Amino acid sequence: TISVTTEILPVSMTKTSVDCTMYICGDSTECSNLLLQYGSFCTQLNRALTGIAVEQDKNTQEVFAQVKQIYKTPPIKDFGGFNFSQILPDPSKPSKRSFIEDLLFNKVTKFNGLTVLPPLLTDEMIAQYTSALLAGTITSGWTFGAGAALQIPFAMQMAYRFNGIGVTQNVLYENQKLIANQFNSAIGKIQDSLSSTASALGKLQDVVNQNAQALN
Amino acid sequence: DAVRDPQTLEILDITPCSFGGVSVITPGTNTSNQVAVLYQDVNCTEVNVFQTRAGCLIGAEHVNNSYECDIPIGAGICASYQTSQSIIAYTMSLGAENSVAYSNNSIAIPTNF
Amino acid sequence: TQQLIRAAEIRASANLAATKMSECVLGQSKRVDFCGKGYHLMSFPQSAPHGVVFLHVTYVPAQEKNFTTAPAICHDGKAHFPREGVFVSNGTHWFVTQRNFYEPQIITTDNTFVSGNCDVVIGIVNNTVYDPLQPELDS
Amino acid sequence: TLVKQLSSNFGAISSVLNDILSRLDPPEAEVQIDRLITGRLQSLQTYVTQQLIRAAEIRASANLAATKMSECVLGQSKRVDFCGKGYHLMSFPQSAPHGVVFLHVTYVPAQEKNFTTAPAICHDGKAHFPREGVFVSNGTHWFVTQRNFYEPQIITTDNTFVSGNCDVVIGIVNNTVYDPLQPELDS
Ligand SMILES: *[C@@H]1O[C@H](CO)[C@@H](O[C@@H]2O[C@H](CO)[C@@H](O)[C@H](O)[C@H]2NC(C)=O)[C@H](O)[C@H]1NC(C)=O
Ligand SMILES: *[C@@H]1O[C@H](CO)[C@@H](O[C@@H]2O[C@H](CO)[C@@H](O)[C@H](O)[C@H]2NC(C)=O)[C@H](O)[C@H]1NC(C)=O
Ligand SMILES: *[C@@H]1O[C@H](CO)[C@@H](O[C@@H]2O[C@H](CO)[C@@H](O)[C@H](O)[C@H]2NC(C)=O)[C@H](O)[C@H]1NC(C)=O
Ligand SMILES: *[C@@H]1O[C@H](CO)[C@@H](O[C@@H]2O[C@H](CO)[C@@H](O)[C@H](O)[C@H]2NC(C)=O)[C@H](O)[C@H]1NC(C)=O
Ligand SMILES: *[C@@H]1O[C@H](CO)[C@@H](O[C@@H]2O[C@H](CO)[C@@H](O)[C@H](O)[C@H]2NC(C)=O)[C@H](O)[C@H]1NC(C)=O
Ligand SMILES: *[C@@H]1O[C@H](CO)[C@@H](O[C@@H]2O[C@H](CO)[C@@H](O)[C@H](O)[C@H]2NC(C)=O)[C@H](O)[C@H]1NC(C)=O
Ligand SMILES: *[C@@H]1O[C@H](CO)[C@@H](O)[C@H](O)[C@H]1NC(C)=O
Ligand SMILES: *[C@@H]1O[C@H](CO)[C@@H](O)[C@H](O)[C@H]1NC(C)=O
Ligand SMILES: *[C@@H]1O[C@H](CO)[C@@H](O)[C@H](O)[C@H]1NC(C)=O
Ligand SMILES: *[C@@H]1O[C@H](CO)[C@@H](O)[C@H](O)[C@H]1NC(C)=O
Ligand SMILES: *[C@@H]1O[C@H](CO)[C@@H](O)[C@H](O)[C@H]1NC(C)=O
Ligand SMILES: *[C@@H]1O[C@H](CO)[C@@H](O)[C@H](O)[C@H]1NC(C)=O
Ligand SMILES: *[C@@H]1O[C@H](CO)[C@@H](O)[C@H](O)[C@H]1NC(C)=O
């Protein structure tokens, strides 16, 4: 049987930033002058927080910007029986996300000198990276990773992948239809799981909660 | 948060006055003494002016052409010092666009390395 | 201080994420259970709030039968071993098959190789090994 | 940062310990000193905590370095992009101040041509598949080649194997498969 499984990882956290002076002695000259007597106690805090904020964007870059070229899928989805429609982008949306990306985005949910900086890459840009990755994977196999994207038929891609696990390639050809059917069904189940299981996204929800608690 | 006026019994909200961090965007002084200033998380009101999600950016010229990111500002905006030279701001490119010719019976095979 | 420590945990996670992408989306993996349970075929990434999600597709052997086996087969005093696969028996006849999927074949000189003799191998069994050349020369 | 902190008063009359002691009696000097002790103690604790955290990052890096050395210099790696971009051949280490440098040598396919292909070839109703490589066509003739460099060869029974028949395989094409034994027996 062909089975399809979901693995979830955090990449990043919210880039908070704090004005040490304003928090301690907000708009008081008398307090500020006393604060000065502690030297650099203030500024070195500002520095530490900055360090964190920067690496947040570095993290994102290392995971997603893995492909030098933005490849895009052909207009004809003739991938030998395998249906890719729930993982490829949806043209009709204001942000070109796949169906399953939308489910994921719908599952995860002051004046004391405490502010929040935006991330460098927008949701839309991350989505374009994923798209390039997926277009690559589908039409050129692993080649795009070594160097240039060399096209190959989907079915032939799979025959190599079968040899990789020690199953003779005739098996894939002779059972083409069953394999495509199993594939298609497994993806259907992923939708059902994601759409119904709140706990599916717990690993991401936890990060959000820890940071919120820290500020409160 | 809010107070009742002691003379006339109405309720007034108290909202603390606008404030925000200031960033200075600069190519090294070994090249130029010219700079652009970003007022974080404010509108171009209180403060060659470009309103971004990062705040109010003043001094940078807004350009239509995308490029590789140089000095990052935020929310997909980067700045650089280019041509005579001045500071410019643009939406960053992700890279070169390249469709792959896929067909049910075609393979590309490399001939050299 | 709390933020610094927490940030460290996230960065470790980010490095792992980046590593799956490279050795899993952009290829196939023989590191076990690294890319989900089963034998890995391929993976597809999808984005999410503050992280990434990975759909792994794998191959899982499904239904199975109890067969009798042997390490080697004796022919003319010669010990024949399979080049690939396993000598199996249905109770009456010996076949050679691949390991991951039952696909029985006739034992021939193109399926086996010869090394040494009958007196060494523990559990060696007697059978016959067909020579595909013989009938070409015979006719 | 640590050094400079010494010059702070932390609310004492002076950052200079001797100046307190040379001007105040013990009952008063003790108060002033306690202010400096508090400030200085705090300063060291801060420094040490930062060093512990930073040290952790370095150790993680050191472990990765050690791992490349083993699975890259001492071997050849099929973990992708682990030892530079391309297919890894070999690596050479060179030392540097507070670290190591790794020169990776890889192999990158370079120039390429568009050929027509098929999953299988029909002969006498039999389906022939390549043992290694791909059936390719130049537009008029079918060859079998390795998957990484164009080395076209004649399709023969020593290049392919037979399994099943023509009625199953989608996109199966007709050709001829040469038998190298035939001319040995023919002559
Ligand atoms: C791939 O699968 C989806 C179903 O998950 C197909 O989309 C459906 O198409 C039918 C019409 O045949 C509609 O009634 C459904 O509303 C569609 N569902 C969704 C979720 O879009 C899709 O057409 C399939 N592609 C192929 C070529 O088989
Ligand atoms: C493969 O690529 C190399 C280029 O990297 C080619 O080698 C060149 O050959 C010509 C002679 O025809 C010389 O003028 C160059 O100086 C060579 N360059 C190098 C670095 O050797 C070679 O022709 C190509 N070979 C194949 C197999 O097509
Ligand atoms: C072991 O394998 C052989 C070969 O498939 C089986 O023998 C064949 O049985 C069928 C009847 O079902 C006959 O038509 C063939 O002529 C037989 N071939 C030979 C070589 O005798 C045998 O029955 C199998 N044993 C079991 C119990 O499955
Ligand atoms: C496998 O077949 C050989 C015959 O080819 C058997 O060899 C015999 O072994 C016994 C015990 O030493 C001798 O007494 C016979 O003289 C041998 N026969 C020949 C023809 O040399 C071998 O024992 C067989 N194994 C089984 C369990 O059947
Ligand atoms: C496809 O491959 C064959 C074999 O190399 C080519 O046919 C040969 O062409 C040359 C002329 O350049 C002749 O001297 C040979 O006698 C031909 N052999 C055969 C079997 O006919 C053929 O030209 C190739 N097609 C293309 C367009 O490259
Ligand atoms: C490949 O060659 C075989 C002949 O060896 C073709 O088989 C024919 O198929 C049609 C359609 O069912 C029949 O009407 C003929 O009777 C078959 N011929 C023979 C001799 O059996 C097959 O169609 C060929 N494929 C192509 C596209 O050329
Ligand atoms: C910096 O400026 C000096 C002139 O004072 C010059 O010698 C040097 O080459 C410059 N370096 C760079 C990298 O611009
Ligand atoms: C700036 O002020 C205008 C009203 O003059 C308003 O329409 C706009 O949304 C404001 N922008 C931001 C980001 O505060
Ligand atoms: C870019 O070009 C459009 C016309 O297509 C124009 O309206 C706009 O002002 C230009 N923007 C910049 C940044 O120059
Ligand atoms: C093999 O034999 C044992 C006999 O006790 C049986 O319990 C088992 O189910 C058999 N296994 C398979 C996979 O048929
Ligand atoms: C297998 O085990 C049985 C004992 O149950 C014994 O008779 C036979 O010799 C053994 N064969 C091998 C290959 O060890
Ligand atoms: C293969 O065919 C297409 C036709 O549009 C062409 O653009 C492309 O350059 C060809 N590829 C190679 C590697 O020759
Ligand atoms: C390949 O695609 C074309 C349609 O463009 C079709 O005529 C042909 O039957 C297809 N062959 C296979 C192997 O799917």
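Numbers in chain C track Swiss-Prot; the residues on display, in order, are 1009-1147.
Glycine is no exception: its Cβ is also placed from the backbone N, Cα and C atoms.
C:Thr1027 (variant position) is surrounded by 17 other CB atoms, counting those within 10 A of its CB over all protein chains shown. Record note (Swiss-Prot) on the natural variant C:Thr1027 to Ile: In strain: Gamma/P.1.
Swiss-Prot gives this note for the natural variant C:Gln1071 to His: In strain: Kappa/B.1.617.1. Every protein chain considered, the tally of other Cβ atoms within 10 Å of the Cβ of C:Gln1071 (variant position) stands at 6.
According to Swiss-Prot, the natural variant C:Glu1092 to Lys carries the following note: In strain: Theta/P.3. Every protein chain shown contributes to the tally, and the Cβ of C:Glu1092 (variant position) ends up with 12 other Cβ atoms within 10 Å.
Taken residue by residue with DSSP, C:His1101 (variant position) is part of neither helix nor strand, so it is coil. Taking a C-beta cut-off of under 8 Å and a sequence gap of six or more, C:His1101 (variant position) has no contacts in its own chain. For C:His1101 to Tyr, Swiss-Prot lists a natural variant annotated as follows: In strain: Theta/P.3.
Quoted from Swiss-Prot, the note on natural variant C:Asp1118 to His is: In strain: Alpha/B.1.1.7. Long-range neighbours of C:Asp1118 (variant position) (same chain, six or more residues apart, CB within less than 8 Å of its CB): C:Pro1140.
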In whole Å, how far is C:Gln1071 (variant position) from C:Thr1027 (variant position) when you measure between their Cα atoms? 34
C:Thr1027 (variant position), DSSP three-state class -> helix
To the nearest whole angstrom, state the Cα distance for the pair C:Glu1092 (variant position) and C:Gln1071 (variant position). 22
